[PDB]
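Colleague: Have a look at this one.
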Amino acid sequence: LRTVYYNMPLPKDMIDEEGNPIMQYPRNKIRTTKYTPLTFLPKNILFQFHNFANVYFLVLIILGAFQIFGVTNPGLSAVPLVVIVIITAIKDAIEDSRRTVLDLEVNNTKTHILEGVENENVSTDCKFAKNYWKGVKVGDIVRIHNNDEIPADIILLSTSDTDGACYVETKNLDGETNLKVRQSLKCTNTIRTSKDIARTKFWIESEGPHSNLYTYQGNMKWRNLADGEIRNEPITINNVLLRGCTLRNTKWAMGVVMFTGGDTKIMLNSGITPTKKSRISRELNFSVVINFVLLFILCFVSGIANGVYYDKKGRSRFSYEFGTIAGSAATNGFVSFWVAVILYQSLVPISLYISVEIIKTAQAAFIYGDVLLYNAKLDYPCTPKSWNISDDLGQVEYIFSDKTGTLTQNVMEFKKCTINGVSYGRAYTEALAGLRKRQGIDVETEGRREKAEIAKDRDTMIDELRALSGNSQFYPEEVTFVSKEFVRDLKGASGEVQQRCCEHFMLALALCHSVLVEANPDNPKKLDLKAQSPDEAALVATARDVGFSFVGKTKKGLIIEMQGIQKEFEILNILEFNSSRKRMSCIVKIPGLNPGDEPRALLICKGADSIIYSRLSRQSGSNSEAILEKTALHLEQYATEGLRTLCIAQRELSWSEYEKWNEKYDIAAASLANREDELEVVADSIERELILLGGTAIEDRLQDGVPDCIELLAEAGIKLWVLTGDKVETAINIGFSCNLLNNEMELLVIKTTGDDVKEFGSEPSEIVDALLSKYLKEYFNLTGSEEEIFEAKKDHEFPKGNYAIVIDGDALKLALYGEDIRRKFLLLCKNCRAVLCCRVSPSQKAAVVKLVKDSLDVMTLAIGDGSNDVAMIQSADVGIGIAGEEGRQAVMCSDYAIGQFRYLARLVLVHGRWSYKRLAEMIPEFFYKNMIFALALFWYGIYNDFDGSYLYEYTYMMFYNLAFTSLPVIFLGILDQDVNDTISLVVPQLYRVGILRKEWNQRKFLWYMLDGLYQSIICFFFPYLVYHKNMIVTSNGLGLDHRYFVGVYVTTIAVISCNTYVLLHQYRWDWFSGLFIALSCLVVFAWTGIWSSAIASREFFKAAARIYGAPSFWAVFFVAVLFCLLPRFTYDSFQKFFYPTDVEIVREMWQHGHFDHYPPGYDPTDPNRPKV
Amino acid sequence: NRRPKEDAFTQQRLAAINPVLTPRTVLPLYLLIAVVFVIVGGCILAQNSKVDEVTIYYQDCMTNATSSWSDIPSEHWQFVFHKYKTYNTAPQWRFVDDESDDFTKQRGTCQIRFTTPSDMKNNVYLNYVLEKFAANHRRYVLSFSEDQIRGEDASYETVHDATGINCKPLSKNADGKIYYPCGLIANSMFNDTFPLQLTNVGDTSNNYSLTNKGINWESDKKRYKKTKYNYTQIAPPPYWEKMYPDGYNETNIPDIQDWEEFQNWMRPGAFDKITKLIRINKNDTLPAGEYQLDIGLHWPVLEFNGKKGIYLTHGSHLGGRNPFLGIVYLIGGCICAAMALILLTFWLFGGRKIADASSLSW
Ligand SMILES: CCCCCCCCCCCCCCCCCC(=O)O[C@H](COC(=O)CCCCCCCCCCCCCCC)COP(=O)(O)OCC[N+](C)(C)C
Ligand SMILES: CCCCCCCCCCCCCCCCCC(=O)O[C@H](COC(=O)CCCCCCCCCCCCCCC)COP(=O)(O)OCC[N+](C)(C)C
Ligand SMILES: *[C@@H]1O[C@H](CO)[C@@H](O[C@@H]2O[C@H](CO)[C@@H](O[C@@H]3O[C@H](CO)[C@@H](O)[C@H](O)[C@@H]3O)[C@H](O)[C@H]2NC(C)=O)[C@H](O)[C@H]1NC(C)=O
Ligand code: BEF
Ligand SMILES: [Mg+2]
């Protein structure tokens, strides 16, 4: 409950000093950011310490800082942990600084705030001066101009138009492609200039910010001038401009600011940007626990075996070492336990979370920098915004797409029409449902439509003022023929009733509308059409192109340039389109052919096809019933192509019956019976007997490769559920145009009927809200199951059942209430081949994603543009925003940002499928690579009684995971490709190993732990069994028997066998990774060739001269690299011959030239692609 | 503009190979590796079998040997000679008590008379072997001073207070004279006086000469440098106090640059068996004859049941006689040749096509 006062001091509810108001409204700033700059450092460190090895390294610094165990340099061992935490936090701040530069664009975009004093301000003329977006405060008076976005929730005061009406574009709040009418308040309706609003004092008693887009409650109280009295005036939702909206077709609109910041409805239907730890990143903690168990076993074995040595008797420790105390240790396996914890600490490596994060950051850099995800029109590359979830894009099973702006292009095109049962209109929209049988060689028809447009433009050259070009003419039909005129005679008009029907049809499309007229400031001789719905903008523009140029409106009627001459039609009545009516009707006046007569009146009704065929005349003797089979055949043929259809029906009236109808129309107009049903019956009484002129068909244009992108994703096993903000029948037409509804499906429409939500009472019995649970069960006999979803999440098929769910949003609110109905709603949606959820709130888009993500254990995608999609983007696992000409919240809150929808195939099937397989391979390669080295510190414990001496010289332990082995793992995680980027799109079924999760298992991890355990037996005991007989391994008898020299034998076997293990588990041996596998193989010989020439080696002083010149080194080296690599190179060769994966078979075809006839960078979702 | 740079690195279009493991390429990779590793291991076992060696353990010479020439029991000695594989003429051994030593734990002289039926070649190595002496515990192997190895008059706080490697149990004696070769490694240096010749029993002026030079690497004289302490500053180690009864004079401070038997002991053995070179002859063949070793016994081993011996050999380029490398190359061939055979005979009788085993289009 807030009470916003304006131009008046506050009451005594200003008890807070140092800043007079108490309530402390938020500032009009968007965040879209993971971290605020204050708590970046506490929250990012805990995000790094939710990884379990990072609290393992912190314990080793605490325990290593005690002199009981004798850790050398206890302050230098903290340096590797501290610099990794700093580098990861600098990376996360640079990642988070790029979300703040989009905040500064949004918080600085120049609104117009009145320069009057605002008494709801913090502490720490009268023009509409240009101020910033962040400067908007609660209680400001903002003038919003034409075509710019709205800064906050604005209770609308005045408009440029008289009687105070706006038009807002709610395709940002909703999917509603039509402009919504917003009325200003009738109290402050005459307030026009800046000097008028400064002298007006009022206040608004409002309610709380309650996150519902379709509801608002408020009161305006203003003390009356010349009569001291309070005057309430109610405020509802159509008096309110919300933050996502954009003011259209209005010069200015003035209003009060009420909700700023997180109080607005687009912020309350969203949240803080989550940090989104990936699934491979989340399941990496369990693999570290497998190492915490293996570390515990090795330290427990060494802790008990050391104490068994320390209570022996005949040992050389008693004589030559000065541990002569035969007692003092019965079980000192506590101090010898944790010496081995320091000794074996490199079994969980420090380079784990810095290697996998250089991978994720550099995988985001290659998504950012490719030209095939670049949008040349917006000048916009793909922008990764979360730099750590590129591997989540390779496991995606469910896509939760928005429709408007995401699947569609927000461009309507008049494509087809029926005039007297003749199909007029040519369009190759989605005749590519036939890719099963006939070719995609029909680019010849797209030129055959193209020459027919130019031949129609050269044929329509009669005297037309605004036959501008073909650039505004989107109706190609060369059958525009005015046939058997100007050929035989001059008068004519004996035959060709179809020509009289064509020119009266297009006249009715230039009469029955609410399209206004404004002059284009570029080329003011050509004016353009400022409509409310873009359907009626396309109907008036296509009648303008064929000859009937609507050129203005008078107070008597319409000026229509009927092929040169501007015949005047006197408008008599206008019946406005409504949601309950589904019809717009216009009464025009036929002129007089007999002098001295008042002529007739023509009713022209347009509206939806399903309710105009009810309103047609059944008592006829003309062709008013034989053409009803032909037109209704066409409108079924048009709707299954995905076009909005609209019948055009008429009836001529006698002018005395019309005056009898006008006599009742003025009854329902002088009274305030518009909320009552009095006016809608008077309009209903005239709209009963109608003659059908025909119908229209308008294409809601998709984006460029939308039905091609959905076709590739469905072949990859990925399921598309369109979650829609606007009407049911709109998304069904977009379902048919995106090939999601197929014309043989059974649409399982839920369609609740009662206006009762399960919120209060009706516990023992119901009669009006058991419907939804009923036909969820009824549709669960054609899908013959009841509730078993444990069996369902073992299934990842498409399915093959030709059903489709259409739920209406209000029925989605009741199918997401209890546990047993969520289980039946999920099981029906999982079993259907298309799911459409319409009229869906931003809360319920996030609710459907969270239902599928929590019940099934799956990976979700949720692409969208618009602030109704932000909660869906944030509550999914990945979130994609589609970028536009403007700055969008769904782009700023997203994880990736692509310019067009068709880039989602290149993003998911190429980059995500790579980044999944790059990281599902590298992580088992990484724990293999460490434990082949760290376990030889355990196997050396057998031969020094687990006392705790090091096998390795101290520069081998530093530089193993830093220099000698670190680079082949990293260039596997960045640059590995199972197949080419074209083959990832030619064969989308290679994506299915990520949905089935066949590449990253905890079972796969254990075999790499068992292949790592095996080769450390090879890497230790092969140098052991050349020393074990007589300790002489050099050709000159001088002795390499030092333990650091045995560690050179072990390390060089371990480094070469690792870096050739990583090489054999790369597909695509390129020259870049091949060079830096070799330089990692040659930096182990180079460092000890340099460090063992210095006197600072201190026991190691000529190690590379003595060991590398020994022939027994180069004999152990080749036989031990064999036995390390031989059990895995044999298992893979047995696997690749007898149980091959799909991606091994596709690579076999690609070597045999099954893919060489595709260009590099072949994009199947491209309209301008070449021929294959 | 904002179009990204197209240079085939940023577009991930580097030149590559894409290896596909077909059995026409993988099965000849096994046969090449198998043929290589059975020729290598066949030549290793041929050169390893020709390595002769003499191993005589003498730790029981004070008690199990008398003042007359008796045979060594076969528990202690091992001979390997490839031209005489049935060689069993046991070496004899004799103990001279030396009652003026007054140590009584290990004193006197053990005189070992072995017989070699074949001649060892030009470079002859006389090693000493030690068993059950553990030179690889974590306190032992860090107990020395790196400053004193490099010939520096280090202080007390640089031999005792160093960070990782320090003379921590053995730094200075009671009055305060710091031990010059300090720590447990230099203190417990192997004592037994081996001779500078092999006495040819049965001949005179034909004694096979040995030397204590060329016993370590020549490059270790860049690190082991002559000390700069005076005689006042340093004392001998507490178990060297019998070789130096009066302590350090101005003449007897040992130059560790030229004393290579010390330089071998300061390199501790990695494992339980320790083998360090102590006599060498690079000049002459050791002919086939009966020779005599005269070991001054000073090094106690029997209080930890450890063995103590001698390893007379001429090694190979692989060093020593160890049958491991030749066997394990022959195992690496016979495995790579067997699993070339198993995968091939599974291929002619199973096997598939290289085109359409894909689970997408079944
Ligand atoms: C404690 C001591 C600290 C000392 C200093 C530490 C190191 C600081 C280094 C200096 C800062 C380096 C900043 C590198 C930025 C790279 C990212 C980048 O350029 O763009 C990024 C590209 O983002 C992506 O989508 C690709 C992923 C980024 C990959 C590279 C990340 C590099 C920075 C993070 C790691 C740096 C190393 C840190 C070591 C400590 C943002 O895109 P944008 O379109 O929003 O950018 C604006 C583009 N224009 C201007 C054309 C509109
Ligand atoms: C082919 C020539 C190669 C030359 C060298 C190239 C190096 C390239 C490194 C790329 C990143 C991969 C490595 C990340 C850091 C690994 C840190 C590491 O493991 O080394 C540490 C070394 O510790 C130190 O004192 C040095 C700290 C250096 C920290 C370096 C961080 C590097 C971050 C790089 C970020 C930008 C990357 C740019 C693209 C590659 C030892 O840990 P360990 O597990 O190996 O051994 C523990 C046992 N004790 C305690 C006894 C030492
Ligand atoms: C290496 O050689 C020395 C002598 O050549 C061996 O004898 C060690 O001699 C020292 C001094 O002669 C002994 O120290 C003394 O021990 C007795 C009895 O504990 C004590 O009464 C004295 O005050 C002094 O501490 C030392 O004990 C003795 N070594 C042993 C193991 O008994 C030496 O044994 C040879 N080996 C080593 C590993 O140094
Ligand atoms: F118009 Be939207 F929310 F893609
Ligand atoms: Mg939408």
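By Swiss-Prot numbering, chain B shows 50-411, in order.
Technique stated in the header: electron microscopy, 2.9 Å.
Even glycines carry a Cβ here, placed using N, Cα and C.
Pasting the feature list from Swiss-Prot:
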type    : residues    : note
MUTAGEN : B:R51 to A  : Increases glucosylceramide transport activity of DNF1 and DNF2, but not their phosphatidylethanolamine or phosphatidylcholine transport activity
MUTAGEN : B:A65 to V  : Mildly reduces interaction with DNF1
MUTAGEN : B:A83 to T  : Reduces interaction with DNF1
MUTAGEN : B:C110 to A : Strongly reduces interaction with DNF1. Mildly resistant to miltefosine. Decreases protein level. Normal protein level; when associated with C-159
MUTAGEN : B:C159 to A : Strongly reduces interaction with DNF1. Mildly resistant to miltefosine. Decreases protein level. Normal protein level; when associated with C-110
MUTAGEN : B:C216 to A : Decreases DNF1 activity. Reduces interaction with DNF1. Resistant to miltefosine. Sensitive to duramycin
MUTAGEN : B:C231 to A : Mildly decreases DNF1 activity. Reduces interaction with DNF1. Resistant to miltefosine
MUTAGEN : B:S237 to L : Strongly reduces interaction with DNF1
MUTAGEN : B:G375 to E : Reduces interaction with DNF1
MUTAGEN : B:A404 to V : Strongly reduces interaction with DNF1
Colleague: In the structure shown, with every protein chain counted, which of the mutagenesis positions B:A65, B:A83, B:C110, B:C159, B:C231 has the densest set of Cβ atoms within 10 angstroms of its Cβ?
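Modeller: Top count of Cβ atoms within 10 Å goes to B:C231.
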Colleague: Taking every protein chain in this structure into account, which of the mutagenesis positions B:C216, B:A404 has the most other Cβ atoms within 10 Å of its Cβ?
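Modeller: That would be B:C216, with the highest Cβ count within 10 Å.
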Colleague: Going by Cα-Cα distance, which of the mutagenesis positions (B:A65, B:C110, B:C231, B:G375) sits nearest to B:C216 (mutagenesis position)?
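Modeller: Result: the closest of the mutagenesis positions to B:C216 (mutagenesis position) is B:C231.
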Colleague: Would you list the mutagenesis positions among B:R51, B:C159, B:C216, B:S237, B:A404 that come within less than 8 Å, Cβ to Cβ, of chain A, in the order they occur in the sequence, writing 'none' if nothing qualifies?
Modeller: B:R51, B:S237, B:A404
Colleague: Using a Cβ-Cβ cut-off under 8 angstroms and a sequence gap of six or more, which residues of the chain neighbour B:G375 (mutagenesis position)?
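Modeller: Listed in sequence order, they are B:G90, B:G91, B:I93, B:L94, B:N97.
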Colleague: Name the secondary structure element type, per DSSP in three states, that contains B:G375 (mutagenesis position).
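Modeller: SS state of B:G375 (mutagenesis position) = helix.
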Colleague: Just checking: which of the mutagenesis positions B:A65, B:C110, B:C216, B:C231, B:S237 have a C-beta under 6 Å from ligand 3?
Modeller: B:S237
Colleague: Closest of the mutagenesis positions to B:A65 (mutagenesis position), Cα to Cα, picking from B:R51, B:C110, B:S237, B:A404?
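Modeller: If we rank B:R51, B:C110, B:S237, B:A404 by Cα distance to B:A65 (mutagenesis position), first place goes to B:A404.
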Colleague: Between B:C231 (mutagenesis position) and B:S237 (mutagenesis position), how far is it from one CA atom to the other, in Å?
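Modeller: Spelling it out, the Cα of B:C231 (mutagenesis position) and the Cα of B:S237 (mutagenesis position) are 10 Å apart.
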Colleague: If you measure from the CA of B:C159 (mutagenesis position) out to 10 Å, which mutagenesis positions from the list B:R51, B:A83, B:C110, B:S237, B:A404 are inside that radius?
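Modeller: B:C110, listed in sequence order.
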Colleague: C-alpha of B:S237 (mutagenesis position) to C-alpha of B:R51 (mutagenesis position): distance in Å?
Modeller: 74
Colleague: If I take the Cα of B:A404 (mutagenesis position) as reference, which of the mutagenesis positions B:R51, B:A83, B:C110 has the closest Cα?
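Modeller: For B:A404 (mutagenesis position), the spatially nearest of the mutagenesis positions is B:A83.
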Colleague: Of these mutagenesis positions, B:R51, B:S237, which scores lowest on Cβ atoms within 10 Å?
Modeller: B:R51
Colleague: What kind of secondary structure is B:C159 (mutagenesis position) part of, going by DSSP in three states?
Modeller: strand
Colleague: What does DSSP call B:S237 (mutagenesis position) in the simple three-state scheme?
Modeller: coil
